Amino acid sequence: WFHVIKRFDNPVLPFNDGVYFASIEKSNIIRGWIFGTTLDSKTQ
Amino acid sequence: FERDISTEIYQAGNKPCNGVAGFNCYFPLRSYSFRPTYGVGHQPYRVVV
Amino acid sequence: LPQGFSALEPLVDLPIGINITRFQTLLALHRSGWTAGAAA
């Protein structure tokens, strides 16, 4: 459970297997997600 | 079905390569030897999957 | 989280074909510093 309000929770978690993302969102605050091994120019 | 585009130097020992080759550090990328005067082993082939 | 049953139909099967070992979600902020509404 992550809550955003003055809370700014944007953590980085490893992707070992498939994930399930559920969002109780109003007015479409969330826009997307970022996936990558190291999040740099050395990888895609 | 995965492409490897990493240019990181392969490390075999405990000494960090620091982006260059050296002791226990080798360049993973190697060039082909495509020439028309050689045999089948040096003959390039167009492979489409 | 409410208790119930909801079917999850497939939407897009994108053949990415790359290695993925980490992820990080994105958020949109509102400027009035910055103010963010209630979300979970």
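Residue numbering for chain C follows Swiss-Prot; the residues present correspond to positions 216-247, 257-264, in that order.
Per the header: electron microscopy, 6.2 Å.
Using the three backbone atoms N, Cα and C, a Cβ is placed for every residue, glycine included.
Annotation of the natural variant C:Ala222 to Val in Swiss-Prot: In strain: 20A.EU1. Taking the Cβ of C:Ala222 (variant position) as reference, no residue of its chain lies under 8 Å away while being at least six apart in sequence.
One entry in Swiss-Prot concerns the mutagenesis experiment C:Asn234 to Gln. Its note says: Increased resistance to neutralizing antibodies. Sequence-distant contacts of C:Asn234 (mutagenesis position), defined by Cβ-Cβ distance under 8 angstroms and a gap of at least six in the same chain, do not exist.
C:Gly257 (variant position) counts 6 other C-beta atoms within 10 Å of its own C-beta, drawing on all protein chains shown. For the natural variant C:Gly257 to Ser, the note given by Swiss-Prot reads: In strain: Omicron/BA.2.75.
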